[PDB]
Amino acid sequence: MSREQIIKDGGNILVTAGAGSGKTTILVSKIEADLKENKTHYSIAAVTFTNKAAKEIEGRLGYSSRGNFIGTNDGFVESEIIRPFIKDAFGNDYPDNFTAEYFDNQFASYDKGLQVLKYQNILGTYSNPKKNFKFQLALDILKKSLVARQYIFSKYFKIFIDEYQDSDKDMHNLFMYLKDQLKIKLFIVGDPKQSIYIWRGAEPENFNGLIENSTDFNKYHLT
Amino acid sequence: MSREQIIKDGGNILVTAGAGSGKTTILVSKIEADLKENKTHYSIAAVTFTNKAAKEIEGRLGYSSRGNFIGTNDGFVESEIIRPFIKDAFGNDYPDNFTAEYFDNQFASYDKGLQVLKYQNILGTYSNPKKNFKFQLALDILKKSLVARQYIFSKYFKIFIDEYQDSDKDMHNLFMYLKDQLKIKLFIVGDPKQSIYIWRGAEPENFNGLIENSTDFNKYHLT
Amino acid sequence: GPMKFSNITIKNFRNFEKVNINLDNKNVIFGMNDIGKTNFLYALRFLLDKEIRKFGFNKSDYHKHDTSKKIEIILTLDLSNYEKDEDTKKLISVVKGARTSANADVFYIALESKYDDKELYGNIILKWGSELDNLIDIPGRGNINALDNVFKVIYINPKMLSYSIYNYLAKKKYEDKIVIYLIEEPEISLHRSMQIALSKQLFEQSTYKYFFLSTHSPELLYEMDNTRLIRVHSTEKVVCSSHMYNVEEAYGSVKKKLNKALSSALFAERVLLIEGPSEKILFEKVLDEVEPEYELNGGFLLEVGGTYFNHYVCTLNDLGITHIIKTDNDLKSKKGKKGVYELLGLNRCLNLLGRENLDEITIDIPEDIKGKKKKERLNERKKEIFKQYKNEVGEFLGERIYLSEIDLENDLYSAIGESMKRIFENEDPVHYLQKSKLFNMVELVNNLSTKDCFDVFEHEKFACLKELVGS
C-alpha cells in the first residue's frame with residue numbers, strides 16, 4: 001500500500017506522480033504531516049508558479065504563528081532573500097524596494113546588465129529566453145553574505161519544491177546550494193512527462209540526471 | 001516693540017529678516033505659539049532645505065501626538081503627496097516606492113521624460129537646471145485627485161515655508177494652489193538679499209512680485 | 001449631510017454569527033439578550049478602543065468557541081460635507097492614502113483576527129481603508145494605531161455627576177479626537193427623572209454625538225429624534241433590526257406624547273395599537289380575565305389617541321416587532337358640515353398600506369334628523385362603506401390590521417349581547433356607553449364576568465386580543 005510509504009517518508013522524497021494534478025494532494029498531506037510532527041521553530045517553504053495553486057494552498061491551510069511562505073520562486077527570492085539583504089551584501093547604495101519587469105532591458109552582455117541594474121535601477125532578463133538572472137543574483141547575495149546563509153539555514157528546515165521540470169540551471173543551482181552548502185532538507189516532486197515549458201526556459205535534463213546519477217534522492221512510484 | 005507685533009500675528013505673516021540666520025528663532029517661536037494656542041486636530045508643516053536645520057528643529061521641539069512634518073520640500077512632497085496617492089491618482093500600474101536621482105535621465109522633451117518615468121521607473125530632472133519636475137507632478141496629482149486635496153486641506157491648517165527665495169515657479173505654484181484652491185494658511189519668510197542660489201534654479205522675482213503686487217501678505221520689518 | 005456611521009458587519013463574534021446592522025451616529029440598542037447587547041458594545045470597543053484591543057481575543061470570544069472561524073467586524077462610514085464637518089476632517093487627516101478617488105464617501109474599518117494554536121492568543125489585525133478589495137499596510141507605530149488618533153471610546157458604565165462632567169472634559173480636552181460614547185445601561189443608579197434628564201442631554205444636545213446607548217428602561221427613550229434604534233430579537237441566535245427614528249415637522253408638536261407612548265412599546269415583543277383609554281380598560285380587563293401573563297409572554301397596549309399610525313407602523317415593522325392594530329371606523333366632519341365627512345377610520349388603514357386617501361364622502365343627513373336618528377344613519381353609512389370595501393378589509397386581515405364593522409362598541413355588543421343588557425339595563429346600551437365612554441366603560445368592566453370575558457376574547461370581531469396572546 002502506497003499510503004504507508006507516503007506516511008513513513010524519511011529525508012528527501014522524490015515522487016514520480018502522474019498528470020491531472022495529483023501532486024497537489026500529496027503536497028498538502030506532506031505539508032500538514034511535517035507541520036504536525038514538528039515541535040520546533042523551524043518553518044517550511046512551499047513554492048509554486050501557479051498563483052491560484054498558492055491561493056488554494058493558503059485557503060485549505062489554517063493560520064500558522066510561525067512564518068510559512070507560500071508563493072512563486074521569483075516572488076519567494078525577491079521577497080525574502082533579495083529585498084532585506086541587498087543593502088547588507090552590496091552596501092547601502094543598492095536599492096531595497098523595486099519591481100520586476102522582464103521586458104525592459106533585453107541586453108546581450110552580462111556586464112551591460114550589471115551596469116544598468118546598478119545605475120538605472122532597471123531589472124530585467126537576458127535576450128536569451130533560457131536562464132533567469134534573479135536566481136544568479138540570489139546565488140551572488142548568498143555567497144558573500146553570512147547573514148543570508150544563517151537566516152536561510154535557521155528559518156526553513158525543509159523547502160518544498162513543485163513542478164521542478166520547469167526549473168532551469170539557475171534555480172537548480174540555488175536549490176542545490178541550499179541543500180548541500182546549507183544542509184537544508186528538500187522535498188522535490190516533478191513529472192517527467194510535463195516537459196512542455198522548454199521554450200519558456202525549462203531544461204529538465206539536470207532533473208533527469210539527478211533522478212539517475214544522484215543517489216541521495218530515493219525514487220518513489222505513485223499509482 | 002516688535003515682540004508685540006510677533007505675538008499678535010494674524011493670518012499670513014511675511015517678515016523681512018536679515019542674514020546670519022535670525023529666521024530660525026522667529027520660526028521656532030511661531031511654531032511653538034501656533035501649537036500652543038491650537039486646540040484641534042489641525043497639524044503644521046515646516047519645510048527647510050537645510051538638513052541640520054531640520055535636525056535642530058526636531059531636537060529643540062518635543063514629541064507631538066499629532067503628526068507634525070519637518071523635512072525638505074522635495075522630501076515633503078515625495079513622502080506624503082506622491083508616495084501614498086500615486087496609485088490612486090494614476091492607477092495601480094504606477095509604482096509607489098522609489099528613490100530620487102537627479103543625474104540619471106537628463107532629457108530635453110517633457111514627453112520623453114513622461115515615457116521614461118512611466119516605463120523605466122527612472123525619475124530625474126530636466127536638462128535645464130531651472131524648475132523641478134517633482135512639484136509639477138505634485139500639481140498634477142493634486143488636480144485630478146480629490147482624496148489628495150481633502151487630505152492636504154484637513155491635515156495642515158498652516159504650512160510654514162522657509163528660505164522662499166530659493167523657490168522656483170513650480171513649488172511657488174504648488175504653494176499658491178494650496179493657499180487659494182485649498183484655503184490653507186501660509187507662513188512664508190524670505191530674505192531679499194539671499195538671492196545667491198539663482199544658478200541652482202531659484203527665481204525670486206515671483207516672490208518680489210508677491211511682496212509688491214500682492215496685498216493679502218502683509219509686510220513686516222524685523223530689527 | 002455630515003459624517004455618519006453607516007453599517008457594521010460583525011462576523012463570528014462571541015454571539016454574532018453573521019450580522020450587518022446599519023448604524024447612524026446616535027444609536028440605541030435594547031431588547032432581549034442582554035449578553036447580545038454587551039457583546040455588541042464590546043465589539044465596538046474592540047473595533048475602536050485601544051484599551052480593549054491590547055487584551056486580544058480569547059477562546060470564549062469566538063462564536064461557539066470554534067477557533068477555526070475568523071472574527072471580521074467591518075465598520076462602514078459615510079463621508080460628506082468636507083468643508084464644514086470637523087469630524088470628517090479629523091478622520092481624513094490621519095488616513096494617508098488607501099482612499100480611492102472613485103469613492104471618497106464610503107470608508108471601511110475592518111478587524112480581522114485568526115486564532116493560532118501554538119500560542120493561544122488571537123491577534124487583532126486591524127485592516128481599515130476605503131475599499132474591501134485592496135488594503136494598504138497600516139502604520140501601527142507600536143501600541144498606538146493610526147486609528148487611535150481618530151476614534152477614542154468613552155465608556156460609561158455605573159451618578160449624574162459623571163455624565164455632567166464628561167461634557168466639560170471632552171469639550172476642553174478631547175476636541176481633536178472624535179468621541180464615541182459607548183453607554184451601557186445608564187439606568188443602573190439613575191431615577192426616572194434622572195433618566196429623563198439623561199435622555200434629554202443625549203438625544204437633543206450636541207455634546208453626545210456618535211453615541212451607542214444600551215438601555216433596558218423605556219424612560220431613557222423619551223426624546224428620540226433622528227437616531228437609529230437597534231432591537232435584538234428574543235432568539236438565542238442573535239438577530240438585530242435597525243430603524244431611522246425621525247419625527248416629521250407634522251408630528252413635532254405631539255412629539256413628547258408620541259415618544260412617551262412609543263418608548264414603552266419598543267420593549268414589547270407584540271404591540272397592539274388602540275385609540276381611547278376606554279379601549280385600554282376593556283382590553284386590560286379581558287386579558288386579565290383570560291391571560292394575565294400577556295405582559296409576560298410579550299404584549300402591550302399602545303394608546304395612540306389621534307395622529308396617524310404611519311410613524312408607529314414604520315417603527316414597529318422596521319424593528320421586526322409583531323404588528324397588531326385594532327381601530328374604529330370614525331367619520332369626522334371638516335369645515336362646513338352637512339355633507340362633508342372624512343374617513344379617518346378607513347383613511348388610516350389605507351395609509352398604513354399606502355395607496356391614496358379617499359375623497360371626503362357626502363352623507364345626506366337632513367337637518368331635522370338629529371340624535372338617535374342621525375347616529376343610526378351614520379351607522380348605516382359606515383356599515384355600507386365597510387361592506388363595499390371587502391377587498392381592503394381582506395388585505396387588512398392579511399396584513400394583521402383589524403377594522404371594526406362600525407365601531408368597537410358595536411363589535412363588543414355583537415360579541416356579548418345579553419351581558420350588556422344585564423349590566424346597563426337599557427334598551428340601547430351602546431348609545432348609553434357612547435354617552436360617556438370613560439365612566440360607562442368603567443361600570444361595564446366592574447360588572448363584567450369571566451364568561452363574558454371569555455366570549456369577548458374568543459369572538460372573531462376581537463381577534464386582536466387573540467393575536468396579542470398568541471399560541
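Going from the start of the chain as shown, residues are counted 1 onward.
Any Cβ shown, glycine's included, is placed from N, Cα and C.
For C:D34, C:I35, C:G36, C:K37, C:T38, the entry in Swiss-Prot reads ATP binding site. Cβ neighbours of C:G36 (ATP binding site) (same chain, under 8 Å, six or more residues apart in sequence): C:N15, C:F16, C:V232, C:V238, C:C240.
Following the DSSP three-state reduction, the secondary structure of C:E360 (divalent metal cation 1 binding site) is coil. Here Swiss-Prot flags C:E275, C:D359, C:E360 as divalent metal cation 1 binding site.
The DSSP secondary structure for C:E279 (divalent metal cation 2 binding site) is helix. Look at Swiss-Prot and you will find C:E279, C:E409 tagged as divalent metal cation 2 binding site.
Shown in sequence order, C:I29, C:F30, C:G31, C:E184, C:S214, C:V232 are the residues of the chain, 6+ apart in sequence, with a C-beta less than 8 angstroms from the C-beta of C:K37 (mutagenesis position). Quoted from Swiss-Prot for the published mutagenesis C:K37 to A (Swiss-Prot position 35): Retains endonuclease activity.
Cβ-based neighbour count (10 Å, all protein chains) for C:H216 (mutagenesis position) stands at 13. Listed in Swiss-Prot is the mutagenesis experiment C:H216 to A (Swiss-Prot position 320), annotated as follows: Retains endonuclease activity, ATP only partially inhibits endonuclease activity.
The annotation that Swiss-Prot gives for the mutagenesis experiment C:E275 to A (Swiss-Prot position 379) reads: Loss of endonuclease activity. Neighbour list (C:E275 (mutagenesis position), Cβ cut-off 8 Å, at least 6 residues apart, same chain): C:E303, C:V304, C:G305, C:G306, C:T327, C:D328.
Swiss-Prot documents C:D407 to A (Swiss-Prot position 511) as a published mutagenesis change and attaches the note Loss of endonuclease activity. C:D407 (mutagenesis position) falls within neither a helix nor a strand when secondary structure is assigned with DSSP, and so counts as coil.
On its own chain, C:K437 (mutagenesis position) has C:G276, C:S278 as residues at least 6 apart in sequence with a Cβ closer than 8 Å to its own Cβ. Quoting Swiss-Prot on the mutagenesis of C:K437 to A (Swiss-Prot position 541): Loss of endonuclease activity.
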Just how many other Cβ atoms lie inside 10 Å of the Cβ on C:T38 (ATP binding site)?
16
Does C:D407 (mutagenesis position) have same-chain partners at least 6 apart in sequence with Cβ under 8 Å from its own Cβ, and which are they?
C:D328, C:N329, C:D330, C:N379, C:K382
Around C:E409 (divalent metal cation 2 binding site), how many other C-beta atoms are within 10 angstroms of its C-beta?
23
On the three-state reduction of DSSP, what should I expect for C:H216 (mutagenesis position)?
coil
Check C:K37 (mutagenesis position) against DSSP and tell me helix, strand or coil, would you?
helix
Taking 10 A as the limit, how many CB atoms besides its own sit near the CB of C:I35 (ATP binding site)?
13
A correct count of other C-beta atoms within 10 Å of the C-beta of C:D359 (divalent metal cation 1 binding site) gives 8
Sort out for me which one of C:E279, C:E360 has the most neighbouring CB atoms within 10 A, since those are the binding-site residues we care about.
C:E279
Number of other Cβ atoms within 10 Å of the Cβ of C:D34 (ATP binding site) across all protein chains
14
